[PDB]
Each structure stands twice: as structure tokens, then as C-alpha cells.
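> First the structure, then my questions, so here it is.
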Amino acid sequence: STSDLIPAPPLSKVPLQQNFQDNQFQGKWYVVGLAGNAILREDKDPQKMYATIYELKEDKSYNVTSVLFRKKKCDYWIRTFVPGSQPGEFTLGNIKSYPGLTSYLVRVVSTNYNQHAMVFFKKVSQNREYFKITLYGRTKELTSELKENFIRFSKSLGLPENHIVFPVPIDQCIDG
Ligand SMILES: [Cl-]
Ligand SMILES: [Eu+2]
């Protein structure tokens, strides 16, 4: 394999939501925007919206379930976000169960809990460093202002426009 990636930003360029409220962040979020060094706009076959549900466990980790519509079916992808060094950061539980994965970080960049969130992810897999930012909405649509803010923020982390995608709203799988 050969591979050329935009470098992950230093974490000093990634804000952390002040006074993160883990209980209020729970529930379903729609992925309204998606950007990252391995994310590519594809006009031919556009990315479909998917959803990610955060459930706070008794131990204060999250069970995180993502639901995607692929090949006419609902695909479920489950992981555990374990609280990290400060509130609003997380690491991946059971990292040994993911082959090639040596590092995984989540940082909630901003949210008002009941409409929108921006979340930064960074991982090292097969020794390659990937990062993405998701724009989450409690609904499938968000204002132009929030989408443009997400574009500006993604660009501030070094991502050009073709690495920034707005998944198309769908009704299958993600409406339950
Ligand atoms: Cl608007
Ligand atoms: Eu992933």
C-alpha cells in the first residue's frame, strides 16, 4: 500500500466544549456534515446521511451505535467511548479488538446539546494518522450558518473543500 494524507492538526487547533455535559450529549445525532483527511466528495455516488446514538452507561462511558443504510440494509457499528483526560474527550474502549488500531481520540469541539454538535476524531491505524470532524444535528437539516461554520473549521484544520461532505438526508434506518 501507498497513501498520501493531509496531516492531522495539532490538538491546540481543536477546541474543547467548555463544561461538557455528558448526560445532555446522549441520544441520536444525525451526521449532517463530515470532513476529514480520508473523506472525499463523490458526485457520482454521494454519501448518505447516517446517525450515531450516544448512550451513557452506569460507568459513564458511552455506548456509541452508528446506523447506516448500505446495500438495502441497516448496518450497525458499535463502539465504546471511554472518558479521557478532560470532560468532552474520549478514547476507544477495547482497542485491541480493532486490528491495526493503535490510537483513537475523540474531542467534542462544540455543542448546544439539543440542536448541533461538532466532534473531532483522530486515530492511528496501520501507522497512518486519520482525522475527521462530524457536524451533528438533532435534526437532518441545519442552518447555512452552522454548515458554513463547519466548513470554516474544517479548513482551519487544513482540509480543502473536496474533503468536506454533506451527507444526503434519507429516511431508511436512521428514523427509529
Ligand atoms: Cl438557513
Ligand atoms: Eu471510523
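In order, the residues displayed for chain A correspond to 23-198 in Swiss-Prot numbering, which applies throughout.
For this deposited structure, the header notes the method as X-ray crystallography, 2.3 Å.
Every residue gets a Cβ built from N, Cα and C, even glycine.
Annotation comment: Swiss-Prot describes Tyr72, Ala73, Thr74, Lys145, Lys154, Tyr158 as carboxymycobactin binding site. Taken from Swiss-Prot, the feature enterobactin binding site covers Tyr126, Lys154, and the record attributes it to a large-scale study or a structure entry. Looking at Swiss-Prot, the entry for mutagenesis of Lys145 to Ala says: Strongly reduced affinity for catecholate-type ferric siderophores; when associated with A-154. Among the sequence features in Swiss-Prot, the mutagenesis site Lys154 to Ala is noted as follows: Strongly reduced affinity for catecholate-type ferric siderophores; when associated with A-145.
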> With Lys154 (mutagenesis position) as the reference Cα, tell me which of the binding-site residues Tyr72, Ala73, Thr74, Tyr126 is the closest one.
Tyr126
> Check the Cα distances from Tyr126 (enterobactin binding site) to each of the recorded positions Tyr72, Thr74, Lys145, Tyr158 and keep only the ones within 10 Å.
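Within 10 Å of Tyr126 (enterobactin binding site): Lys145.
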> Could you measure between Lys145 (mutagenesis position) and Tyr158 (carboxymycobactin binding site) for me? Cα positions, answer in whole angstrom.
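About 19 Å separate the Cα atoms of these two residues.
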> Tell me, by DSSP, whether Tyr72 (carboxymycobactin binding site) is helix, strand or coil?
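The three-state answer is coil.
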> For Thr74 (carboxymycobactin binding site), list the number of other Cβ atoms lying within 10 Å of its Cβ atom.
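Result for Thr74 (carboxymycobactin binding site): 20 neighbouring Cβ atoms inside 10 Å.
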> So the record assigns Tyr72, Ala73, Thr74, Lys145, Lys154, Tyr158 to carboxymycobactin. If I measure every Cα pair among those residues, what is the longest distance in angstrom, as a whole number?
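20 Å is the greatest Cα spacing among the residues binding carboxymycobactin.
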